[PDB]
Structures are given as structure tokens and as C-alpha cells.
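Chemist: Following this message is one structure expressed as C-alpha cells.
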8 protein chains.
Amino acid sequence: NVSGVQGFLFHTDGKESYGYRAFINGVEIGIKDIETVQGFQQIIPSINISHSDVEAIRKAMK
Amino acid sequence: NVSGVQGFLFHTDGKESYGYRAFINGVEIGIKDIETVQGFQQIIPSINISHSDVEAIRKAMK
Amino acid sequence: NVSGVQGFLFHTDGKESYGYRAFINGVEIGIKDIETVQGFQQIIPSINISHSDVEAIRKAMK
Amino acid sequence: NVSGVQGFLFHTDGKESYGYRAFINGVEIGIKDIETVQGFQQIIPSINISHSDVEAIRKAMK
Amino acid sequence: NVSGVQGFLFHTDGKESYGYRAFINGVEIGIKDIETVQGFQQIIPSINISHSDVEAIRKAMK
Amino acid sequence: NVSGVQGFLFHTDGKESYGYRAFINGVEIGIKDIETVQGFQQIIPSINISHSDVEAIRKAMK
Amino acid sequence: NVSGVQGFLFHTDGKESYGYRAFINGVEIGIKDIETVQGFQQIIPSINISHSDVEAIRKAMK
Amino acid sequence: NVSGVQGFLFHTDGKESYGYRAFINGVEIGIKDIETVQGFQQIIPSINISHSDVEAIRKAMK
């Protein structure tokens, strides 16, 4: 993996969107623009996580 | 493995269901929503574990 | 190996069964239910070890 | 990966261009010349990042 | 290598047989039963080592 | 990678040549002879970097 | 590499034989029996080194 | 790479030959015999390095 990035994008398609976020090298960030989502989709996976589950996933990606 | 996640989802098809859970980077979490299960099934395996065996698996998975 | 598990299931088909056990990440456990055996067979190998040899294998997986 | 380089080029196709930049082994640099962009595109990925998201990516990429 | 085992079985086909033995994660053990030999042949290689050479191999294999 | 070398050759085809250089295992060197360039091109990549960008790349390969 | 062995067998076909030797996990040993040579040829490479060069190779495999 | 060797042979086809040499696990050695060159060409690459560039390569290869 030449990119130097490990992690994933996450979002929900449920009624209660939080937009897109990512874990990148163990750091959680918000992604504001569509362009950046598409850019990182070239190099890391993009999965669905419901709003109610984000807190637990945060615990495990710490 | 670009995702930065090692682990697995687990559930039982037996009578005493505990829903879905996962080990994610050595942290055990409960998973509240179907969308999250399907999200993580994109990047980690999903296996069956009896209610009766979770305690021993917990011991191995720190 | 995305599962975060290294190890193997072991059992004997000799007259003197000890059921199924596993080394998971260097930790020995007993597996009580058939469902759990089949689940872990999705991600780690499953080999035969006679009852008389388990003590030596324990020494080496310590 | 024989190059000894992990990282990526990034740029925006939006209105507020910042040219090309890169993370190379966790160091952020600006890239002044087209020849260098084309050189590094031989060994590292090249993705789109909005001007608005660079600050968060910076935080993840140390 | 998902098994968490690195090592090999060894035996001699010469006149002074010592049965089967193995190095498993740098620990030397004797193997008492055919079932165990066949089990481990599923996950580690099995080679020939003369009785006369075991002492030197021991020195290398710590 | 059996060669024990990670890095790359770099040069510019711009008007202002600095000849060939390389980062080899994090050490920057000049390559004076054509024979050596061709030799290392057998084992590491060879990319273009403009003279104006070498200073930044040096910073990141430190 | 599941064998837990890194190294090589070496011998000379020059007039001045030293028999077979090996570096196994950074430890030099002599191999006395043909059976052991053939056994290790299943898992590590077997190359030619002249008697006059063994001293230098020893220096580098230390 | 099962050999436990990382490195390369080097020589020059220029007028000032130094014979064959190698870096083997970060140690530079001279190689006295053709048989050894052919042996190591089985496990490590063999490249051209001008007499004039050896000093710089030495600096990188520690």
C-alpha cells in the first residue's frame, strides 16, 4: 500500500445524515466536500455506518 | 488490507440471539443497526459464534 | 489476514475425544458448540491432534 | 513498494486551486513543476482534495 | 499464514529412526501419534533430517 | 524485495540539469556514470524531478 | 514462509570440497548426511560458494 | 525471500575493473571466484556500478 493511508470513509444513508467522515491512520475527521470523498474513494474503502453505531466504532478505532 | 481494521463480526443463529457484535482492532462492540453490519461485511469477515462460546473467544481476543 | 485471528482448531478422531479446542492469538480455549467450530473454520485452519500430543503442542504454543 | 516513498499527490479541480501538493513519508510539500508531478505519478497515487478539506487531512497525515 | 505456527516436522528414513519430531515456533517437540503428524502436515512442511544432523539443526533453531 | 535497496533515481529533463541522483535507503547521492544509472534502473524506479522541486523532496526523504 | 527457516545451503564443486553447510536463521552449521541436504533443499535454496569465499560470506551472515 | 540474504552483486564493465563485489545484509565483500558469483546470482540481483560511483553507493548502503 503505497498511499501511506489506512482507514475508511463512513456515512449513513439513514434519515439522520452526518455527512461523510473518515478514519485516516487512526484519526477521525469530517469530509466536507464531495470532491474529497471521491478522491479518497480512490485509495481507501467507503462503508456505511449508522449514526447510532458511530460512537462504538470510535471506541474501537482509538 | 487498506482499511486499517482487523477483526470480525459475530452472531449466533441459535435460540438465544445477542444480535451482531464485532471485534475491531481488539475491541469488542455491539452493533445496533443492519446498515452497519452490511457496511462492515464489506471489509471484515462475518462468522457464527454460539452464545455459550463468546466468553472464551473474549479471553483469546483481549 | 483481515480477521485479526491467528491460530487453529484442533481435535482428535481417536477413541478418547476432548471435543474441539483452539489456539487463538496464542491463547488456548475450549469450543463447546458445533456452531462456533463451523464459524471459526471459515477463518482459521482445523487440524487433528491426538490427545497424547496436546501437552507438547501446548508447550510450543506458549 | 521498492521506491521508499509512501504518500500521495493532491490537488483540487475547484475554483480556489492550490496547485499540486503531496504527502511524502508523512511530510507535506508543495510541488512547483509539472515535470515533478508526472514523475511522482509514476510511484504514488494522485487524488483530489478540496481546498476546504486540506486542514483535516493535514491533521490525519501528521 | 493464518495458523500462527512456523516450523517443520522432521524425521529420518535411516536405520536409527527417532520417530517424528517438530520445531513449532522455535520449540522442539516429539510427536507421539500418526494422527498428529497428519494434522500438522496440513499447515507446516515436513522434511528429512538425519539422526546425525539433529544436533546442529537444534543449534540453529534455538 | 531481495535487493536491500529502497529508493529511486531522479533527474530533470529541463534546461537546468543536475545530472542523476538517487535516494537509496534514505541517503541522497549523486550518480556520476551512465553505467551506474543503468545498473540501478534494474532494481529501483527512475523518475523526473525538476531542479526547483529537489529541495522540498529532500525535506521529505529526510 | 511457514517453515520458520531463513537461509541457504552452500557447497563447492571445486577440487577442495568442504562438504555441505548452511546458514539457518543466521547460524552456520555443517550438514553431514545426504538425507539432511535433500530435506533442507525442500525449504531453502542451495547455492555454490567457493572455499576461498566462505570467510567473507561468514562475515556478512554474522 | 527465503534465503535470509538481501543485497546485490556489483561490478563494472568499464576499463578499471574491480572484479565482482557484493552487499550482503549491509556488509560489503569482495568475491574471489566465478563459482560464488554464479551461486549468489541465484538469490540476489546483479547490477553494474562504475568504479567512480562505488564510494557514494557505499555511503548509502552503510
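Numbering of chain D is taken from Swiss-Prot, so the residues present carry the numbers 10-71, in order.
Including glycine, each Cβ sits where the backbone N, Cα and C put it.
Where Swiss-Prot documents D:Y29 to H as a mutagenesis experiment, the accompanying text is: 190-fold decrease in enzymatic activity of PlyC holoenzyme. Listed in Swiss-Prot is the mutagenesis experiment D:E37 to A, G, H, N, P or V, annotated as follows: Complete loss of enzymatic activity of PlyC holoenzyme. Swiss-Prot lists D:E37 to D among its mutagenesis entries, and the accompanying note reads: No effect on enzymatic activity of PlyC holoenzyme. For the mutagenesis result D:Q47 to A, the note given in Swiss-Prot is No effect on catalytic activity of PlyC holoenzyme. For the mutagenesis result D:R67 to E, the note given in Swiss-Prot is Complete loss cell-wall binding and of enzymatic activity of PlyC holoenzyme. Annotation of the published mutagenesis D:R67 to K in Swiss-Prot: 3790-fold decrease in enzymatic activity of PlyC holoenzyme; the original residue is retained in the structure shown.
Looking at the shown structure, can you explain where the listed features end up?
Modeler: D:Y29 (mutagenesis position) falls within a strand when secondary structure is assigned with DSSP.
For D:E37 (mutagenesis position), the count of additional Cβ atoms within 10 Å of its Cβ stands at 18 [all protein chains shown].
Under DSSP, D:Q47 (mutagenesis position) is assigned to a helix (H, G or I) in the three-state scheme. Close to D:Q47 (mutagenesis position) in the fold, though at least 6 residues off in sequence, lies no residue with a CB less than 8 Å from its CB.
Note on D:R67 (mutagenesis position): other Cβ atoms within 10 Å of its Cβ, all shown chains, come to 12.
Classification of D:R67 (mutagenesis position) by DSSP places it within a helix.
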Chemist: Including all protein chains shown, what's the count of other C-beta atoms within 10 A of the C-beta of D:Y29 (mutagenesis position)?
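Modeler: If we count other Cβ atoms within 10 Å of D:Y29 (mutagenesis position), we arrive at 20.
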Chemist: For D:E37 (mutagenesis position), name the DSSP secondary structure in the helix/strand/coil scheme.
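Modeler: For D:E37 (mutagenesis position) - judged by DSSP and reduced to three states - the answer is strand.
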